[PDB]
Amino acid sequence: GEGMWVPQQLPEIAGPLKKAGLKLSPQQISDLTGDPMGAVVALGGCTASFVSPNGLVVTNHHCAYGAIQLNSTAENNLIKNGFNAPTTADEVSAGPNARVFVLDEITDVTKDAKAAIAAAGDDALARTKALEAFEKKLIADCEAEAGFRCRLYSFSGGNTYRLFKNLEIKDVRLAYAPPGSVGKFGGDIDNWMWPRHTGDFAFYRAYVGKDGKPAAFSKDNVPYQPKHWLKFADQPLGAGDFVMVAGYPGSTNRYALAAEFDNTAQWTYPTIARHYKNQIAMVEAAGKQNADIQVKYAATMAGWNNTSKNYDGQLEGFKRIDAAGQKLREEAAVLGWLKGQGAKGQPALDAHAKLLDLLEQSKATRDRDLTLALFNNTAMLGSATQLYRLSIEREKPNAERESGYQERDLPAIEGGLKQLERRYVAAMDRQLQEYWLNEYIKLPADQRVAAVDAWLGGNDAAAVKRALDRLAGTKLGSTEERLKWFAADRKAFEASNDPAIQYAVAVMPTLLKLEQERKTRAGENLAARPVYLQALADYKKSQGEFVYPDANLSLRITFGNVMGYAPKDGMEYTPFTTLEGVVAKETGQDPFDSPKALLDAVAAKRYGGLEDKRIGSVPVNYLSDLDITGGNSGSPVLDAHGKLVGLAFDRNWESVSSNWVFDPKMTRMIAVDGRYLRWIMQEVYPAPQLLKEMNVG
Ligand SMILES: CC(C)C[C@H](N)C(=O)N[C@@H](CCC(=O)O)C(=O)O
Ligand SMILES: [Zn+2]
Ligand SMILES: [Zn+2]
Ligand SMILES: [Zn+2]
């Protein structure tokens, strides 16, 4: 059911947990470094878990896609063919920015953080700077111990703050991925859909240095030895069974204002979705005629497709359940309720009006702000602006440098400059510059930027062509040139003839003021948001309701049962899909083109000892009433005894609106069964060494 529960709410949900079927004590689950929660890790945007004492990590194929794509070329395409390392020495690096974060400690710093903010007094921009200075000093102290990275989380709009300390594993390697025809069976046609028939899993291995401390890639590193790992279920998972997920959901907007909902639904989603579809259509065309572009843009294309399809789904979802109507009605009840406590409620109603003025200021420049951000996120312009901003921050002491630009951030910056090599083709990138210059032109001068106007030197197609031809002269298309500018000082940038660099130097002043503007609004948000949200929580508690914070990239627990749903009258989706259903979808062409060994093993009924007697076949995917969002991919699904019964990877079509307004009837998680993963690895694309390591072969 509904709820992304923080672990410190386990006491509250210990009862609901038992009634749903949890057989372990809630006590054992609240041990975040014990069995089995201590096996659960964060990847940065995905979840994973340890499944052997020698550092083997299981996650989704789509979470591993970036790493697999970084190790692919037109002639040796791992996305297409899969990868299997017979020995740990054949494992390839997942890239320099790949991480595994192992939770060590959590601390409440709420009082301290609130005191730091309070001291800034009644100046918005000063409140943001005071929180940033608090966070930096807190982080530098937490990170003093070698091999740990830390993170400060804000919950419920600033009402609670907790500090997470993680062991940061820095050498992560790809150990197995099934071919893409399994890992992403059905492609974008089946994405966000049930019925689903997709083997969305893959495996990494975590490595540390010989002294046991984390270190960057080296052939002298050895497997990490986790204190906790997961074991495969010994009991068959069936309809109605208890399941639970632990992982790192990124973002939900359930407690937002009705008008923030309106703005997202009416402007942000249709605008982003349109842009992504435009860029999809360009890069698809180039890739049909150029297999280098196709492989180098594949991870990017997977993201555009995923996000745009999500946004379409949410908009359909909003209509279906009248989300505008529900937000409007519930916000009346809340306002109504506060007005009837007079002076007690007054802080919260002031908070409310302030929030709407912050919304209006941001709406006033929405078009400029989105368009400029996305133009500056093309490869050469993103490189030049990032690298020049770094040269400006290098002139300050580390403690005053902007977050993203301190010493602790230098390894990610350098890594990203090298990964870029595998995701850039000059001719493709030129077309994307072109698209974004056309979108810039089509702003009213109302939403325009003095420095870009000046730098373009004209407002027409001729000006766009000139810009394109000017920027074609950059040297930043080579990794080595990027790395040179990575170490150069600000005067060197300022003297450069590189046309991408000159663009960065021309726009930087504007970019910093725009950033100052954002920090000012955020500083107002810091005063108003926590007051409003406390009062929203106080209201919900009056209605006797469930209370949990919106997702914010921290560790959450969701629980419930295996079950289908009814998409319309006369029909019901069943909880499981099966092998025969994979084959019934076969067309011989992308994306319904299973490997031949899958086709044969299913026509022969080679179930490998994995048949669930109740369904008469090996289960492939299953539905449940768990509550997940982006960031939960790769999370282990555990049964009543805390054993592994699958991996979370998607949500059904009708549920994706649940990010804003929850719908219990049609909100389900889609997971890949642990038996399908075993079956693929025994019968289709075999990896008997991994099966043996996990004590299932
Ligand atoms: C490439 C496809 C399978 C990605 C999924 N559609 C997806 O976005 N999955 C997310 C988890 C489910 C959710 O968003 O609610 C995710 O990647 O975290
Ligand atoms: Zn263990
Ligand atoms: Zn280096
Ligand atoms: Zn049988």
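Chain A is numbered as in Swiss-Prot; the shown residues are, in order, 25-721.
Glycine too: its Cβ is placed from the backbone N, Cα and C atoms.
Within its own chain, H86 (active site, charge relay system) has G207, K208, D224, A326, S657, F673 as residues 6 or more apart in sequence whose C-beta sits under 8 angstroms from its own. Per Swiss-Prot, the feature active site, charge relay system maps to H86 (among others); the stated evidence is a curator's inference.
Around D224 (mutagenesis position), taking its Cβ as the centre, 29 other Cβ atoms fall within 10 Å, counting all chains. Marked as active site, charge relay system by Swiss-Prot on the basis of a curator's inference: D224 (among others).
There are 26 other Cβ atoms within 10 Å of the Cβ belonging to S657 (mutagenesis position). Feature annotation from Swiss-Prot assigns active site, charge relay system to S657 (among others); the stated evidence is a curator's inference.
For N330 (mutagenesis position), the number of other Cβ atoms no farther than 10 Å from its own Cβ, over all displayed protein chains, is 17. According to Swiss-Prot, the substrate binding site annotation covers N215, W216, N330, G655, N656, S657, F673, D674.
One mutagenesis experiment named in Swiss-Prot is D195 to A, and its note says Decreased enzymatic activity to 23 percent relative to wild-type. Neighbour count (other Cβ atoms within 10 Å of the Cβ, all protein chains): 24 for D195 (mutagenesis position).
Here the Cβ of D214 (mutagenesis position) has 19 other Cβ atoms within 10 Å, regardless of which shown protein chain they belong to. DSSP classifies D214 (mutagenesis position) as coil under the three-state reduction. Where Swiss-Prot documents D214 to A as a mutagenesis experiment, the accompanying text is: Decreased enzymatic activity to 1.5 percent relative to wild-type.
Here the residue is the original one, while Swiss-Prot reports the published mutagenesis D224 to A with the comment Decreased enzymatic activity to 0.026 percent relative to wild-type. Loss of enzymatic activity; when associated with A-86 and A-657. According to DSSP, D224 (mutagenesis position) sits in a coil region rather than a helix or strand.
The note that Swiss-Prot attaches to the published mutagenesis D224 to N is: Decreased enzymatic activity to 0.15 percent relative to wild-type.
Looking at Swiss-Prot, you'll find the mutagenesis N330 to A noted as follows: Loss of enzymatic activity.
According to Swiss-Prot, the mutagenesis experiment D522 to A carries the annotation: Decreased enzymatic activity to 32 percent relative to wild-type. Of all Cβ atoms in the shown protein chains, 19 besides its own fall within 10 Å of the Cβ of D522 (mutagenesis position).
Quoting Swiss-Prot on the mutagenesis of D574 to N: Decreased enzymatic activity to 21 percent relative to wild-type. In the three-state DSSP classification, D574 (mutagenesis position) falls within coil.
Within 10 Å of the C-beta of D574 (mutagenesis position) we count 18 further C-beta atoms, all protein chains included. Annotation of the mutagenesis experiment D574 to A in Swiss-Prot: Decreased enzymatic activity to 83 percent relative to wild-type.
For the mutagenesis experiment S657 to A, the note given by Swiss-Prot reads: Loss of enzymatic activity. Loss of enzymatic activity; when associated with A-86 and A-224. Taken residue by residue with DSSP, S657 (mutagenesis position) is part of neither helix nor strand, so it is coil.
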Any of the mutagenesis positions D195, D214, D522, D574 with a C-beta atom under 6 A from ligand 1? Give them in order, or none. none
Cα-nearest neighbour of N330 (mutagenesis position) within the listed binding-site residues, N215, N656, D674: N215
Using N215 (substrate binding site) as the reference point, find which of the mutagenesis positions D195, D522, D574 has the shortest Cα-to-Cα distance to it. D574
Over all pairs within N215, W216, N330, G655, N656, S657, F673, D674, the annotated substrate binders, what is the largest Cα to Cα distance, rounded to whole Å? 16
Can you tell me how many other Cβ atoms are located within 10 Å of the Cβ belonging to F673 (substrate binding site)? 27
Whole-number Å distance between the CA of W216 (substrate binding site) and the CA of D574 (mutagenesis position)? 22
If you compare CA-to-CA distances from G655 (substrate binding site) to each of the mutagenesis positions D195, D214, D522, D574, which comes out shortest? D574
